[PDB]
Amino acid sequence: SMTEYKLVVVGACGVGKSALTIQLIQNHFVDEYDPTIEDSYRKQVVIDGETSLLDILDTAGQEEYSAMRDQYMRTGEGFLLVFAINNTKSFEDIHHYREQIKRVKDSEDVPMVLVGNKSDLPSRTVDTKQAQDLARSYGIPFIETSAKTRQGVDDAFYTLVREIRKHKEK
Amino acid sequence: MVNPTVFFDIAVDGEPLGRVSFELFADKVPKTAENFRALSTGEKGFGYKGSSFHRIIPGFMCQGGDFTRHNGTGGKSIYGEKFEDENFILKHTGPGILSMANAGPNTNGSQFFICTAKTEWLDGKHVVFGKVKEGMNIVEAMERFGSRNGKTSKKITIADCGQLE
Ligand SMILES: *CCC(=O)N1CC[C@H](C(=O)N(C)[C@H](C(=O)N[C@H]2Cc3cc(O)cc(c3)-c3ccc4c(c3)c(c(-c3cccnc3[C@H](C)OC)n4CC)CC(C)(C)COC(=O)[C@@H]3CCCN(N3)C2=O)C(C)C)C1
Ligand SMILES: Nc1nc2c(ncn2[C@@H]2O[C@H](COP(=O)(O)OP(=O)(O)NP(=O)(O)O)[C@@H](O)[C@H]2O)c(=O)[nH]1
Ligand SMILES: [Cl-]
């Protein structure tokens, strides 16, 4: 058989939400920044032997359109919370994203994964330990990724799928 | 004392679409109006001519003005890369309002947008400095090349631009 998941990628502008999604879907990376309004992708994958359609909503990093934001969170089955390891503000935003998801879902138990992107860059401002500790406090997985080298890209999305699968079947 | 008017000859994949003219509110927003005027004549050696309307979203706006990177991220003012928000006297009252695009407070460059509807949630955040005079029908046509994510179905460019007498 097959399953299907609505994955939503959120996080501050410029952290690499689109680059991560394009690496997962299309297996390439470009340095050029094309700021997102909203994009959706669909891809059939096999994760742990189980075939699934991934529907990926790539959102814009913006804080002005709360009604749209809330609808993305209402429909999403799991969330990648993305920050960049060289963008301290993006890490400080992470707790806001989680609070917003909990508010919309009216729940403390929502599938999500914390993603520290741009791990290839030597300009780090956010320590790995600080991100690990935050994710542990939320009870969610943490993974460091690079859309440029592809490190951790499949693992980030597949980990989120596993979080959803567990939630559904428990 | 009369506000200046500038014109944009719009093209679709290089073929003429029509002309849009704008009144620039030099009387109430002088620094912002002067930037757009000078970018429209090209008198500083750079400006709008040849650049695209890269982001068009039906029901909302037509946005353009990136003549430095040609990818929606660039542009620059006659005063430097960015200049401060001059005032917020004027509001996004309906179709044809001309307003500055930005990336937050005090980041005006060259990118701008033409409202195709009232966009009042931008009041106090984007500096309104002009309006369409003639050619709203051309703006309505440009709007039809847009889409929900802003990508255009053909290349919409400012083939010529300048100041009217
Ligand atoms: C953190 C952000 C940041 O720092 N950035 C740096 C680069 C980039 C940036 O600011 N620029 C490239 C600016 C620029 O273009 N400024 C824009 C403001 C802007 C910028 C970006 O990148 C995205 C959005 C706005 C954005 C994203 C998602 C949106 C959205 C706008 C709108 C909607 C929406 C809301 C309600 C209902 N439907 C929708 C859409 C149709 O649903 C898909 N969404 C989805 C939540 C609002 C609008 C009105 C539909 C579109 O608004 C714009 O495009 C605005 C309009 C005013 C002028 N704009 N663009 C800007 O000034 C450059 C100038 C350097 C990000
Ligand atoms: N070195 C490096 N650069 C990256 C990485 N991921 C993204 N970038 C770069 O960072 C910039 C922004 O990436 P992008 O994916 O567009 O960010 P976004 O989060 O989708 N931004 P928005 O919210 O505006 O849509 C681009 O120049 C992109 O090439 C990464 O892992 N490493
Ligand atoms: Cl906006």
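Numbers here mean position along the shown chain, with the first residue as 1.
Per the header of the entry, the method used was X-ray crystallography, 1.3 Å.
A Cβ is built for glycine as well, from the same backbone N, Cα and C atoms used for every other residue.
Pulled from Swiss-Prot, these are the features on record:
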- B:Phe60 to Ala: Loss of ability to stimulate MAPK/ERK phosphorylation (MUTAGEN)
- B:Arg69 to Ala: No effect on peptidyl-prolyl cis-trans isomerase activity. Reduced interaction with BSG/CD147 and ability to induce leukocyte chemotaxis (MUTAGEN)
- B:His70 to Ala: No effect on peptidyl-prolyl cis-trans isomerase activity. Reduced interaction with BSG/CD147 and ability to induce leukocyte chemotaxis (MUTAGEN)
- B:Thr107 to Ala: No effect on peptidyl-prolyl cis-trans isomerase activity. Reduced interaction with BSG/CD147 and ability to induce leukocyte chemotaxis (MUTAGEN)
- B:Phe113 to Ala: Reduced ability to stimulate MAPK/ERK phosphorylation (MUTAGEN)
- B:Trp121 to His: No effect on peptidyl-prolyl cis-trans isomerase activity (MUTAGEN)
- B:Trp121 to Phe: 75-fold decrease of sensitivity to CsA (MUTAGEN)
- B:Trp121 to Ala: 200-fold decrease of sensitivity to CsA. Reduced ability to stimulate MAPK/ERK phosphorylation (MUTAGEN)
- B:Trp121 to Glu: Loss of peptidyl-prolyl cis-trans isomerase activity (MUTAGEN)
- B:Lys125 to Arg: Loss of acetylation and interaction with TARDBP (MUTAGEN)
- B:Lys125 to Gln: Acetylation-mimetic mutant; no effect on its interaction with TARDBP (MUTAGEN)
- B:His126 to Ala: Loss of peptidyl-prolyl cis-trans isomerase activity and interaction with HCV NS5A. Loss of ability to stimulate MAPK/ERK phosphorylation (MUTAGEN)
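All features noted in Swiss-Prot, drawn onto the structure.
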residue: B:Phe60; record: mutagenesis position; DSSP class: coil
residue: B:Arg69; record: mutagenesis position; DSSP class: coil
residue: B:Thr107; record: mutagenesis position; DSSP class: coil
residue: B:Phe113; record: mutagenesis position; DSSP class: strand
residue: B:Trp121; record: mutagenesis position; DSSP class: helix
residue: B:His126; record: mutagenesis position; DSSP class: coil
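Neighbour counts were taken as the number of other C-beta atoms within 10 angstroms of each residue's C-beta; across the mutagenesis positions B:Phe60, B:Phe113, B:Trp121, the minimum falls on B:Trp121. Recorded residues B:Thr107 (mutagenesis position) and B:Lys125 (mutagenesis position) have their alpha carbons 11 Å apart, per Cα-Cα distance. Neighbour counts of Cβ atoms within 10 Å were compared for the mutagenesis positions B:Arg69, B:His70, B:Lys125, B:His126, and the top value is held by B:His126. Separating the Cα atoms of B:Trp121 (mutagenesis position) and B:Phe60 (mutagenesis position) is a whole-number distance of 12 Å. Taking CA atoms as the reference points, B:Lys125 (mutagenesis position) and B:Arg69 (mutagenesis position) are 24 Å apart. In this entry, B:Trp121 stand out among the mutagenesis positions B:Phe60, B:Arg69, B:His70, B:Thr107, B:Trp121 as having a C-beta under 8 A from a C-beta of chain A. Within the set of mutagenesis positions B:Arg69, B:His70, B:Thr107, B:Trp121, B:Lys125, no residue has a CB atom less than 6 Å from any atom of ligand 1. Just so you know, the Cβ of B:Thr107 (mutagenesis position) picks up 15 other Cβ atoms within 10 Å once every protein chain is counted.
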